[PDB]
Amino acid sequence: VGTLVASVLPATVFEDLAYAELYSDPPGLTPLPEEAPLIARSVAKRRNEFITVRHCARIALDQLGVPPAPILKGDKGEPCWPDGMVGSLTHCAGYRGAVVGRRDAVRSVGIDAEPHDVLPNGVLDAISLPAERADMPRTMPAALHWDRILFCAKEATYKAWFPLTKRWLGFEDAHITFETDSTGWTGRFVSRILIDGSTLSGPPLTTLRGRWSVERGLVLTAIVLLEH
Ligand SMILES: CC(C)(COP(=O)(O)OP(=O)(O)OC[C@H]1O[C@@H](n2cnc3c(N)ncnc32)[C@H](O)[C@@H]1OP(=O)(O)O)[C@@H](O)C(=O)NCCC(=O)NCCS
């Protein structure tokens with residue numbers, strides 16, 4: 001279908017969002033000349049996914065009425081969206097995707113995709129708080145890899161946070177609480193910011209609500225912060 005990420009998008013502002021996803025790199029796709037410098041020293045696997053993900057971004061932007069154009073890279077790797085637009089990009093094995101939104105409705109977007117696979121226990125302690133490790137088993141079905149899902153939400157949280165603050169957010173700086181829908185493979189989370197949430201404009205970031213899904217061997221997460 002090409003609609004997996006829809007499982008983590010809200011209906012509230014759906015008319016002001018667009019998305020596009022692919023599951024592999026179309027062969028022979030050429031980079032835009034203006035984007036080529038961004039991957040001039042990159043390994044082949046990175047080059048290929050970069051091009052595919054940028055292609056998805058333009059497909060999604062086009063749905064919102066934005067003419068196709070290069071998307072450069074700014075502070076700390078963040079994508080440089082066209083004026084009036086926000087969005088987020090992600091890839092992993094078997095997935096490339098873009099979610100974009102109109103800034104008049106959507107303040108920020110953060111998405112992440114991961115394989116639904118375990119993480120090593122050493123990494124878990126580095127990416128989680130004790131309270132998360134205690135609560136996730138209580139809120140998540142035994143079948144799910146809650147370590148990986150937590151991590152996915154941490155990544156979505158950073159991506160939604162950085163464009164608004166331009167500051168680091170570490171794994172210990174957000175406490176994420178989950179809930180599972182009765183059907184067992186989707187739900188909600190809230191990321192509570194534990195540090196100063198001052199933004200370049202608008203209100204401070206204190207809480208970021210998101211959605212998660214597990215389907216087709218993937219974890220997907222998305223945060224869509226509304227403009228009020
Ligand atoms: C930046 C980061 C979140 C990217 O996530 P990832 O799982 O490695 O890779 P993904 O494919 O999902 O996402 C990569 C895309 O993220 C976007 N991105 C990179 N830096 C970014 C930033 N500072 N802000 C917003 N988006 C960013 C880019 O569009 C990038 O793709 P591109 O280089 O092709 O444009 C991750 O690599 C990282 O450095 N994390 C540390 C910060 C963190 O997770 N903190 C926890 C907060 S609770």
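Each residue's number is its place along the chain shown, starting with 1.
Using the three backbone atoms N, Cα and C, a Cβ is placed for every residue, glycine included.
Now, the feature entries from Swiss-Prot:
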type    : residues                                                                               : note
BINDING : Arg46, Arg54, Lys73, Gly74, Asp75, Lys76, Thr90, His91, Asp112, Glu155, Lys159, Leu169 : CoA binding site
BINDING : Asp112, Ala113, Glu114                                                                 : Mg(2+) binding site
MUTAGEN : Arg46 to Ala (Swiss-Prot position 48)                                                  : 20-fold decrease in phosphopantetheinylation activity
MUTAGEN : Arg54 to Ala (Swiss-Prot position 56)                                                  : 100-fold decrease in phosphopantetheinylation activity
MUTAGEN : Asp112 to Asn (Swiss-Prot position 114)                                                : Abolishes phosphopantetheinylation activity
MUTAGEN : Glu114 to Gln (Swiss-Prot position 116)                                                : 500-fold decrease in phosphopantetheinylation activity
MUTAGEN : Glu155 to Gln (Swiss-Prot position 157)                                                : Abolishes phosphopantetheinylation activity
MUTAGEN : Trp168 to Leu or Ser (Swiss-Prot position 170)                                         : Confers high-level resistance to compound 8918
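Annotated features taken from Swiss-Prot, shown on the structure.
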residue: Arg46; record: mutagenesis position; DSSP (3 states): helix
residue: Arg54; record: mutagenesis position; DSSP (3 states): helix
residue: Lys73; record: CoA binding site; DSSP (3 states): strand
residue: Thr90; record: CoA binding site; DSSP (3 states): strand
residue: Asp112; record: mutagenesis position; DSSP (3 states): strand
residue: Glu155; record: mutagenesis position; DSSP (3 states): helix
residue: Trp168; record: mutagenesis position; DSSP (3 states): coil
Where the C-beta lies under 6 angstroms from ligand 1, the matching recorded positions among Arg46, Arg54, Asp75, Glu155, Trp168 = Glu155
Key: CB within-chain contacts under 8 A for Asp75 (CoA binding site), separation at least 6   = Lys166
Query = Once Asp112, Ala113, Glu114 are set aside, which residues in the chain still have Cβ within 8 Å of the Cβ centroid of the Mg(2+) site?
reply = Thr90, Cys92, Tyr95, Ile111, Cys152, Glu155, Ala156, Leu218, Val219, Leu220, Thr221
Key: Distance [Cα-Cα, Å, rounded] between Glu114 (mutagenesis position) and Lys73 (CoA binding site)   = 22
Message = Please identify, from the recorded positions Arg46, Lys159, the residue with the sparsest Cβ neighbourhood, meaning fewest other Cβ atoms within 10 angstroms.
response = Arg46
Ask   = How big is the Cα-to-Cα gap, in Å, between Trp168 (mutagenesis position) and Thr90 (CoA binding site)?
value = 19
Query = Around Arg54 (mutagenesis position), which residues of its chain at least 6 apart sit with Cβ under 8 Å of its Cβ?
reply = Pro31, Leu32, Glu35, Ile71
Request  = Calculate the distance in Å between the alpha carbons (Cα) of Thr90 (CoA binding site) and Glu155 (mutagenesis position), and round it to a whole number.
outcome  = 10
Ask   = Looking at the recorded positions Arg46, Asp112, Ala113, which ones sit with their CA no more than 10 Å from the CA of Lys159 (CoA binding site)?
value = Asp112
